Amino acid sequence: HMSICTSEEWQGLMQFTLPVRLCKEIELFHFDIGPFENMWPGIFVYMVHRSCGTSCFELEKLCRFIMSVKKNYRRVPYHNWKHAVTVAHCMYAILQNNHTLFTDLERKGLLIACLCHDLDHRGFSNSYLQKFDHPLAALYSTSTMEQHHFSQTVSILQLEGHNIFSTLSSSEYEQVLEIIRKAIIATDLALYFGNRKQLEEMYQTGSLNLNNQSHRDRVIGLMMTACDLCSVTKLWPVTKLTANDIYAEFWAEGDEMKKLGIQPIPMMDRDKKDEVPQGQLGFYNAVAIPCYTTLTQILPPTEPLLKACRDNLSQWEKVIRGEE
Ligand SMILES: Cn1cc(-c2ccc(=O)n(C)c2)c(COc2ccc(-c3ccc4ccccc4n3)cc2)n1
Ligand SMILES: [Mg+2]
Ligand SMILES: [Zn+2]
């Protein structure tokens, strides 16, 4: 049932040399991949090599993997390849900026997870599939997409000469699949709330054991979430336009409800175009900010996110107050 790259593709990738003027930008957290799509797969390669060295993965096997992923990403408005790479740029950006803090076995699993975390998004929400009534919410009951996202990671690696992690002990290979599993689950934004709760507390008290493997996992979780929402931390006009990407998908899904004579929540309702900056603001305030705060908290390097998170918020304010 899976989908796979061709010789042409992965050898085309294998060939890629990133242009020197980009080595500078890509290191900034606010960096936006949008203009340079051609390079998108190439870029992820660059970042693996910068993080994990050109000797962490068999290059043939890697490019093969990157592109087959690329194929299991649907041509949807927002939950698409462009997204996976944007997110995975952010996890990188993070990991570089906290270099001593994560194992080799960690940077890998994550940078990978970040690429895979929405594999085969059909553009609808968990709520959409659960509350009626896909063969996906018939088999995965909770975090539907998020486990599919992973079982879709799972299968990909199980494809011919794709298994990038063949160079590890069944104990490390199993370890990293379990690093991924968790890390990809983390992206169920619902889960972030109980997750960030703890992380506020264990900071408040200050009983947060970086040695404790279950504590540990949680920081990742927020990390994921942080990267997942990162579109908010790009410069105003990048964020501006990405908002229409989420809105296309949202309303598209609300239109599907409407076609059964069901009122979709005003978020997915396109006939409420105007309430958006109002909504967006709430989200920044209730969700984004508390998120990037607790982060900058645990990982002070991550400050520029929160800095730029605010700058956008500020702008949405303006747009409401009548100044855009
Ligand atoms: C799980 N999740 C990740 C993201 C997200 C959000 C923004 C963003 O830039 N990214 C990258 C990701 C979201 C919803 O974000 C939104 C949050 C809220 C609205 C909203 C809410 C209420 C509205 C009411 C009326 C009109 C428009 C309204 N609009 C839109 C998007 N849910
Ligand atoms: Mg997701
Ligand atoms: Zn996502």
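Numbering starts at 1 and runs along the chain as displayed.
Looking at the header, which is where the method is noted, we find X-ray crystallography, 3.1 Å.
The backbone N, Cα and C atoms fix where each Cβ goes, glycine too.
According to its DSSP assignment, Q280 (3',5'-cyclic GMP binding site) is helical. For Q280 (3',5'-cyclic GMP binding site), the number of other Cβ atoms no farther than 10 Å from its own Cβ, over all displayed protein chains, is 22. Annotation comment: Swiss-Prot describes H79, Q280 as 3',5'-cyclic GMP binding site.
As annotated by Swiss-Prot, divalent metal cation 1 binding site applies to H83, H117, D118, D228, with the evidence given as experimental evidence. There are 22 other CB atoms within 10 A of the CB of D228 (divalent metal cation 1 binding site), with all protein chains counted.
Annotated divalent metal cation 2 binding site per Swiss-Prot: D118, in sequence order. All protein chains included, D118 (mutagenesis position) registers 26 other Cβ atoms within 10 Å of its own Cβ. The secondary structure of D118 (mutagenesis position), as reduced to three states from DSSP, is coil rather than helix or strand.
As annotated by Swiss-Prot, domain 'PDEase' applies to 6-323, with the evidence given as sequence analysis.
Record note (Swiss-Prot) on the mutagenesis of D118 to N (Swiss-Prot position 830): Reduces activity 1000-fold.
Under its mutagenesis entries, Swiss-Prot includes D118 to A (Swiss-Prot position 830) with the note: Loss of activity and of zinc binding.
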For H79 (3',5'-cyclic GMP binding site): intrachain residues, at least 6 apart, with Cβ closer than 8 Å: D118, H121, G123, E249
Near-site residues: divalent metal cation 1, ref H83, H117, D118, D228, CB cutoff 8 A to centroid: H79, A84, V87, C114, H121, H149, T187
Cβ under 6 Å from ligand 2: qualifying recorded positions of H83, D118, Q280: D118
Entries of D118, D228, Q280 (recorded positions) sitting next to ligand 3, with Cβ under 6 Å as the cut-off: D118, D228
Lowest local Cβ density among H83, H117, which the record lists as binding-site residues, within 10 Å: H83
